[PDB]
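Chemist: Before I ask anything, here is the structure I am working with.
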Amino acid sequence: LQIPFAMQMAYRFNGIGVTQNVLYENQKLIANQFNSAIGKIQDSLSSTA
Amino acid sequence: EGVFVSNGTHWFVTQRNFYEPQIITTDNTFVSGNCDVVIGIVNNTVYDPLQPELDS
Amino acid sequence: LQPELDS
Ligand SMILES: *[C@@H]1O[C@H](CO)[C@@H](O[C@@H]2O[C@H](CO)[C@@H](O)[C@H](O)[C@H]2NC(C)=O)[C@H](O)[C@H]1NC(C)=O
Ligand SMILES: *[C@@H]1O[C@H](CO)[C@@H](O[C@@H]2O[C@H](CO)[C@@H](O)[C@H](O)[C@H]2NC(C)=O)[C@H](O)[C@H]1NC(C)=O
Ligand SMILES: *[C@@H]1O[C@H](CO)[C@@H](O)[C@H](O)[C@H]1NC(C)=O
């Protein structure tokens, strides 16, 4: 079933007991933390095999 | 507990795993903050059950 | 709410 990704993350937040408005009110920060954490994994794999 | 959905002319709350639309009210929704923060918010009426009762 | 309808 298609669903917008920001809405999917708001339900995955609701599954950990955090109210879904916490995502929509912080969506940019949450996206930057995710994007930067994917970034660190390239550096980790490129350094500590 | 639901999802907001539209048939192109109206907006409803419905449950995730079985389509059953209900009118948007103060009682199937909760508030947080003003409109400016949210990416992708839309304008619609939300029904209030109290005033049309206390009017009579 | 019904018993509160004094007003
Ligand atoms: C979207 O759903 C609403 C509610 O089911 C539909 O609005 C009703 O349409 C009928 C005529 O087909 C009217 O008798 C009702 O009075 C309407 N209700 C309201 C609240 O206005 C609407 O037609 C649906 N739209 C589409 C495109 O399917
Ligand atoms: C949702 O409704 C509000 C009004 O209830 C709209 O706000 C107005 O937006 C225009 C264009 O930016 C401004 O000129 C007005 O001054 C705004 N009104 C107020 C009271 O600030 C809002 O634009 C609507 N949202 C959408 C996407 O149409
Ligand atoms: C969806 O994308 C359109 C452009 O295609 C944009 O105008 C709109 O604001 C976006 N809405 C959300 C919820 O991302």
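In order, the residues displayed for chain B correspond to 1092-1147 in Swiss-Prot numbering, which applies throughout.
The header says electron microscopy, 3.2 Å.
Quick reminder: no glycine exception, Cβ is built from N, Cα and C everywhere.
Under natural variants, Swiss-Prot gives B:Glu1092 to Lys with this note: In strain: Theta/P.3. The annotation that Swiss-Prot gives for the naturally occurring variant B:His1101 to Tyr reads: In strain: Theta/P.3. As a natural variant entry, B:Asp1118 to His appears in Swiss-Prot alongside the note: In strain: Alpha/B.1.1.7.
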Chemist: Output: those variant positions from B:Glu1092, B:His1101, B:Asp1118 whose CB lies less than 6 Å from an atom of ligand 1, in sequence order; none if no residue fits.
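Modeler: Near the molecule: B:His1101.
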Chemist: Near B:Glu1092 (variant position), which residues of its own chain have a C-beta under 8 A away, given they sit six or more steps off in sequence?
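Modeler: Within the chain, B:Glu1092 (variant position) has Cβ neighbours under 8 Å at B:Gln1106, B:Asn1119.
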Chemist: Inside 10 Å of the Cβ of B:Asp1118 (variant position), count up the other Cβ atoms and send me the figure.
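Modeler: Taking all protein chains shown, B:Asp1118 (variant position) has 11 Cβ neighbours within 10 Å.
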Chemist: Once the DSSP letters are reduced so that anything not helix or strand counts as coil, what is B:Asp1118 (variant position)?
Modeler: coil
Chemist: Between B:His1101 (variant position) and B:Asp1118 (variant position), find the distance joining the two CA atoms and give it rounded to the nearest Å.
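Modeler: Spelling it out, the Cα of B:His1101 (variant position) and the Cα of B:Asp1118 (variant position) are 18 Å apart.
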